[PDB]
Protein chains: 4
Amino acid sequence: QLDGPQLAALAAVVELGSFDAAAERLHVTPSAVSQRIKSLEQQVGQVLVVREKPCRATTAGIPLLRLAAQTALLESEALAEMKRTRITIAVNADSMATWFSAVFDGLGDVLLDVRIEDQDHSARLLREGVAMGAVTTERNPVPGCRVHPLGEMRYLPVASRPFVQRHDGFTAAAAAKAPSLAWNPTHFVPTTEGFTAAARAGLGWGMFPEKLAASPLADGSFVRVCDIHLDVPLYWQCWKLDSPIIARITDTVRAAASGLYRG
Amino acid sequence: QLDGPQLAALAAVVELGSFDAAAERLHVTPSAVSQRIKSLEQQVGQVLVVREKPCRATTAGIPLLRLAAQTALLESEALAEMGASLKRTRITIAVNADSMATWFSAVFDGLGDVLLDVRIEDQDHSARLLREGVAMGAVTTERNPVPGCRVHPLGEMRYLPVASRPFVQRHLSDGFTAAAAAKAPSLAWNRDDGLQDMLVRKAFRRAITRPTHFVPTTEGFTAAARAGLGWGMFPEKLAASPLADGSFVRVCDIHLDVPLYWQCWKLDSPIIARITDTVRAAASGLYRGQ
Amino acid sequence: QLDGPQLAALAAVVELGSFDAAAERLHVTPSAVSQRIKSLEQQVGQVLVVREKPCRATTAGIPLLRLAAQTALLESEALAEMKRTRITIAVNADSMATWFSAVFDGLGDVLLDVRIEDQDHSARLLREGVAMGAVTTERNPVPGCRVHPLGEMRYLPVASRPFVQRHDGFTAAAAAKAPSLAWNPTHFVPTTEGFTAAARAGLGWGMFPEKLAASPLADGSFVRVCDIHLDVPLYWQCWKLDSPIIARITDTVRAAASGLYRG
Amino acid sequence: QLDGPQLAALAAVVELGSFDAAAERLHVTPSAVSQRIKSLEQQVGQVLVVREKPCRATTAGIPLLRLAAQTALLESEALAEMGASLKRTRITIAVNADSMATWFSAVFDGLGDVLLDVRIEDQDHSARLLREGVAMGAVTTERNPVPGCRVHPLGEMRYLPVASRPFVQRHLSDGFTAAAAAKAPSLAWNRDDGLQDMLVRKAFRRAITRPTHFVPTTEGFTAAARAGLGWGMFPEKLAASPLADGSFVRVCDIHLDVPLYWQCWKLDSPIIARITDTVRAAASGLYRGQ
């Protein structure tokens, strides 16, 4: 490889007729491009540019001007390949079920690729460069990622009115003597509309996001087992790169998470 | 010769991914587990377990995996027809996302006395869990009987192509043309989701590539649509409400009927038949179709 | 689990009317099945068979007869799933290109699944239980496999007449000063008809199986570089299970390899 | 900003699967390689390399992988248009199995002065190697231009459905009926081989499941057919001989024409154009088709 500051400097001094303008185009200095050029000529055993101003290419430097040109033509179309911008994001289920959807209001002008994943899989999607960022419970930066705290999600204990009197008071004896809902005397019932439907059906008691368990408790369809609550910090982790798109989304997500508890 | 606690060994070694693990799980030495799987590999003439890293079934070990589990259920019932009173049996069933959010919910209400393990899986994922004995039944879009399984029709689920009014204004002011449909953003659960594609085909006898968002889950897919991101196919039970609200509007007059089926272990089982009755009844509200 | 010798013994004493015949069907002994039965009844808290001959099942043993029955019905259809027999085999390229094809004469009555793989991939196919056996250069038994020596394949050095006088005599100085053919001053050219076509085209010199390099040397299209030869032992490795199908194929392959050199 | 020896870093880290390796390969510290890939990840705004176990390109790093290699060839030519005389350039090209056994062979005869690295790959495998800069050209059944690639038609290859006379006697005595074709064993290179399936379709406007052997490679597939295992589709150039021999006979009157294409790096290159001329001329013997 012979690239690449020395080439752009060569094309510059050749296309614009001067060392000054070259500088002007590369945000460098007249003397800084001069020796930038003399290097390149050194390592090819000939003189590429002719000092006389306006300075055009010497015959033996044409191919290198051609190189600079086709190189640059390639780079362009490459950058294109990699219209609507695609952003792939990972989110944990309770977040998609709860606060994350706000983000959709800010994002109708791009093309989302949303994945519902847990801590471990989010991390993989990050590392493997398929997910640009993840809502996750992991606090330690994933390789190549920056970590933004989002606050905490709060979970309550819940069952139905009937499930209470069946398993009196919270007879703290009925620890396992009570049937319990879960995700992955315990029934496993994913989604959200059924993990909810299970509990509503006096089928068990479970940990529900406060925000989800909100309405039914007011309806009276739900009752709190007890006044214990568990608090899980969420984090936005994304690629530690400076990019307008990464920043936009980090910002949208942080704002859709405003109503979470203080971390 | 015809098997035994040899299957037990297999199923344990695969579900637990270790020879040592499944040994301190059935009260026996690695050697025993090894000869047990070996003797079974001998009888059947096939290698059944990849021994490496985490232990998994080979292709040929899938059917005996299932065999082990149908046998385990058959066994615990034959020995409860002898003694129930209490018995809390573990039942695993696969269910497609769209069914769980709509009709399937009802199955819990009429359930007992059994411990439920429900998996949200698409057509392909669920057929695997059936083959592998992991699930003793599944709501699937699959009409063809998977191995070791009876097929029950449940009815058809109708899918309406919908979106919010703002979305229609911005993208379908002039209606659902093939010039408009090539530009309006569509939704989808993921790449394997063909629902939107069958419309468009049905609607334009063709196939139109468009901008398409991928948003999974009921809440996820629902917020996307509610948030005017794009149009998408929704189980009618789920659109019924936003159609009243004004929150959703039908993008066009066409729809999709998708036959559902309840596939479960072909065998005798008071627990199976009972679950089947419940699943079938929970679906009495589908469109009759066929 | 309660299975499974005790059940078959129960069904036996129940279906046939006697302990004798039971024995007769299970290749066991009258007294050996008697206590085989009393165990099973012990661990279910009731009497399953009635001593009186011919002995039928007791009411409380019917379900266990049913169990034995449905169990067995399942096993059958399972065994089926796992018409024409499918046999998947791995072979190294130079073997498929050379001696292995003889095997096809003995095998038109089954359905072959032939994979062309090297030592490492063969081994994986074996371990992962997809290939029943592999022709391979590996001598150490793969996990779960038995090893059959097959003999040695012999490779010669070759180029074209022109390639000689271009790279006098084997001026042992032109070690790298000569262009060479290879697989994975060296051109990489797989298949067999082209790895051959390359050399024929004075494009390089390479190691060819003696059997392949046979004809052209007689044609005069090929010449030997020198009289060095390299010898590679081949091995048939397959599942260490006793099975009629495994034995058939181990035998066919060993015979198709008869004309290899003494190992 | 616009890249540089940053690509060099990438391509090295991916082709070698290690940050340390590619460092002791370009004379620089891990850190340098790291910042170099980082600065490039920065400029482009994407993660480009999975750092783990063996280092591989991410999807978004594929195009820069190609970029690195087209640049590397462009560079070594621009600097040989300055100085050749000797130069032995490494060129990698993909070629489908059926082309290598028939017409492509000719390309070596009219070749120089260049070091050849030929890969036998099917349609899909070869398009990958083109995208990834691994191959600077490929004979493929793919008409659509892969990214960074010009497409040249080469002609069409004809495929005859054939078998040995013993095979016909035993299985096709009464000819190539859909009742006979459902029973006679067919061949195939593997599951993705659709050649035999397109016949049968062409022959019976339908699709018939049959016993089918899978035997890859030219010698492998050829011995199978010669050994009466089954019927299969053969490049005519290859059947021409056994049709004379009597060794093969056409199973039926139908055939398949498959358009071939030569896809190569879209750019200027005396080496590319030259290779292209040779490939194109080696194929002058295909059927003109189109």
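Per Swiss-Prot, chain A residues shown: 5-86, 93-177, 180-196, 217-295, in order.
This deposition comes from X-ray crystallography, 2.7 Å.
Heads up, the Cβ atoms here are built off N, Cα and C, so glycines get one too.
Positions annotated as domain 'HTH lysR-type' by Swiss-Prot: A:6-62.
The mutagenesis experiment A:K42 to E is recorded by Swiss-Prot, whose note states: Leads to dissociation into monomers. Look at A:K42 (mutagenesis position): DSSP puts it in a helix.
Annotation of the mutagenesis experiment A:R60 to E in Swiss-Prot: Leads to dissociation into monomers. Counted within 10 Å of its Cβ, the other Cβ atoms near A:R60 (mutagenesis position) come to 15, all protein chains included.
In the three-state DSSP scheme, A:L71 (mutagenesis position) is classed as helix. Listed in Swiss-Prot is the mutagenesis experiment A:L71 to W, annotated as follows: Leads to dissociation into monomers.
In this structure, the C-alpha atom of A:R60 (mutagenesis position) lies 15 angstrom from that of A:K42 (mutagenesis position). Taking 8 Å as the upper bound (exclusive) on CB-CB distance to chain D, the mutagenesis positions A:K42, A:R60, A:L71 give A:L71 in sequence order.
Flanking an unmodelled run of 20 residues, A:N196 and A:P217 have Cα atoms spaced 14 Å apart. Rounded to a whole number, the distance between the Cα atoms of A:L71 (mutagenesis position) and A:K42 (mutagenesis position) is 17 Å. Counting other Cβ atoms within 10 Å of each Cβ, the lowest count among the mutagenesis positions A:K42, A:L71 belongs to A:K42.
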